[PDB]
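Trainee: Have a look at this one.
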2 protein chains.
Amino acid sequence: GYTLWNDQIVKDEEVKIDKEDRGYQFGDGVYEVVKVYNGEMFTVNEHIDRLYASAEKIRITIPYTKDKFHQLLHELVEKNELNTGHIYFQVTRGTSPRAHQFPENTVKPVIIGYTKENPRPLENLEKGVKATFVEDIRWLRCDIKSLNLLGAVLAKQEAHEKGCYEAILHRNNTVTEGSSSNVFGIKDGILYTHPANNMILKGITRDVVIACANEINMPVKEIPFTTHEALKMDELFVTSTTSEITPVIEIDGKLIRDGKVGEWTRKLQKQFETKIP
Amino acid sequence: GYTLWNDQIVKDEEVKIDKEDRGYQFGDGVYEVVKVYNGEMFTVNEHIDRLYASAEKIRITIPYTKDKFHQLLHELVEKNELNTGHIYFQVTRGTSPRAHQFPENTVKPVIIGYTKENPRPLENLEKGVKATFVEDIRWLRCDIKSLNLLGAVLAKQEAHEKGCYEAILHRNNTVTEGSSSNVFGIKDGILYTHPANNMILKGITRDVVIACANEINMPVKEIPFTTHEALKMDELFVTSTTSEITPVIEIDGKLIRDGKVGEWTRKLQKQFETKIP
Ligand SMILES: *Cc1c(COP(=O)(O)O)cnc(C)c1O
Ligand SMILES: *Cc1c(COP(=O)(O)O)cnc(C)c1O
């Protein structure tokens, strides 16, 4: 299909990454994933905003305005005739002779972006999934959506080997997030989730789900919960741009409550469904 | 110039990295840097061994024997007529459609290697450098020389901005290592350096310096020291394939002893010299 290469939409074949692109040698870059439903981009602005925020935290300066970027993403979805799926895009510090310190301000960041046709995970949304506790060994700057995802691939891989869908990370007892999702816990009608600090990424879906909770008048407490507490919850679920509201009905062979999708998860899913095109 | 691409040496212009190379999207890979002196590859075997160890730690299987790899690096040095500089080579899990977990056991890892003429840091070895303490916020698997280097890029850049040579990282007072070097201290004729565990990277130059100390009968104590104990040390220096034994005469405006390169650092350099081609 077509790829966004900086400010140009070109055939996939024409794209060539330099061996000295700082993203390829240092993972010196940031990314975003945007869900597309029936040809319409979902919360594009929230995501573009975060891309620039991520880039700013590590001092990268995107050469285009949010509007141009918005235009490019819109044109990318048109060229590829994307119906239902997602868009992936990243920005790196640019191609420059290997060195740790930041290059010269002459170096222009490299923007790559492509689309992928991918249906909604219906069975999962409906039936729920198995998860597994995996120790959080990532760096202390999880608030940046960077390309340094080695700790996350290892965790997701451990989960996959154990036949689980996601890995619920924890920095010594305290639950933080999934290898690629935010974690929610419902107990006695109340929604709990780790507060957005440096120990987790403030998910867009996480924020939309907290919004939905306010609309249906469900009390939200942004307080950390331990691994033991997580197992004693009534309902449990993870969120991400592609997973949406995915129920977690089991953790390490232990059924959450009774192993069925809870009442409030269902309610929150229904409220979320209204914000979709 | 010329570049090692898998098991071939080609013109730089012939190499093309895919956008979906896991080293570009996850920093999912490992690398090494070998110093070349007058056409001869210094401690090339120790470095080849570590590349394989590192790759094994994250379950990447390099398709060639270390023997075949040694050969290729040898042809790369000749093809580029490299006299004194270094070789940079890395291995990534390979190109596969984006996903966190490992691809099918059919995706061949991508290997890239190149050279660069770069003289020895004579002035630094002779006069010493200025450094600055920086909090270590890197992940917990520092024994792996992986491509996830955003934490070291930020620290080195901080050191650079403060007008310093290197950043000496520390996890709550305990000095671990540099952003791209190992740290050693000397107090009362005894050599101190942090133990080789998951907190630091067991450098080759570090091991050679330990051997030099044994050869010259200097006692070695592999125990951690604090940022305070570091400032009270008689001598200080950092090591790396490209820095060799670079003395540190000042940390954040605080002089080490009297701000001059010391006795034992000189002895160690002299001994290390007897190993250079
Ligand atoms: C991307 C990501 C998420 C989900 O954020 P969304 O914007 O909701 O997709 C959650 N956790 C981590 C660690 C992530 O990298
Ligand atoms: C590469 C590296 C070193 C030095 O290793 P050498 O084999 O001596 O070059 C030291 N510290 C870190 C953090 C490194 O990445």
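Note that chain A carries Swiss-Prot numbering, so the residues on display, from first to last, are 2-278.
Quick reminder: no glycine exception, Cβ is built from N, Cα and C everywhere.
Under the heading substrate binding site, Swiss-Prot lists A:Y32, A:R99, A:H101. Per Swiss-Prot, the feature pyridoxal 5'-phosphate binding site maps to A:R51, A:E178. If you look up Swiss-Prot, you'll see A:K146 marked as active site, proton acceptor, on the strength of experimental evidence. Record note (Swiss-Prot), mutagenesis A:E178 to K: Loss of transaminase activity and small gain in racemase activity. The unchanged residue is displayed. Annotation of the published mutagenesis A:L202 to A in Swiss-Prot: Inactivates enzyme; the original residue is retained in the structure shown.
Help me picture these features in the structure, burial and contacts included.
Mentor: Secondary structure at A:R99 (substrate binding site), taken from DSSP and collapsed to helix, strand or coil, is coil.
Look at A:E178 (mutagenesis position): DSSP puts it in a strand.
Taking Cβ-Cβ distances under 8 Å and a sequence separation of 6 or more, the neighbours of A:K146 (active site, proton acceptor) in its chain are A:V31, A:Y32, A:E33, A:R51, A:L52, A:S55, A:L202. DSSP assigns A:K146 (active site, proton acceptor) to coil in the three-state reduction, outside any helix or strand.
There are 27 other Cβ atoms within 10 Å of the Cβ belonging to A:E178 (mutagenesis position).
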Trainee: For substrate, with binders A:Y32, A:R99, A:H101, what's the maximum Cα separation in whole Å?
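Mentor: If we measure all Cα pairs in A:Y32, A:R99, A:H101, the largest is 21 Å.
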Trainee: Residues with Cβ closer than 8 Å to the Cβ of A:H101 (substrate binding site), same chain and 6+ apart in sequence?
Mentor: A:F27
Trainee: Taking Cβ atoms only, which of the recorded positions A:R51, A:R99, A:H101, A:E178, A:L202 fall under 8 Å from chain B?
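Mentor: Cβ contacts with B, in sequence order: A:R99, A:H101.
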Trainee: Give me the count of other Cβ atoms within 10 A of the Cβ belonging to A:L202 (mutagenesis position).
Mentor: 21
Trainee: With an 8 Å cut-off on Cβ-Cβ distance and a minimum sequence separation of at least 6, pull the same-chain contacts of A:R99 (substrate binding site), or say none.
Mentor: A:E21, A:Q26
Trainee: What three-state secondary structure does DSSP assign to A:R51 (pyridoxal 5'-phosphate binding site)?
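Mentor: Once the DSSP labels are grouped into three classes, A:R51 (pyridoxal 5'-phosphate binding site) ends up as helix.
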Trainee: According to DSSP, collapsed to three classes, what secondary structure does A:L202 (mutagenesis position) have?
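Mentor: Its secondary structure by DSSP: coil.
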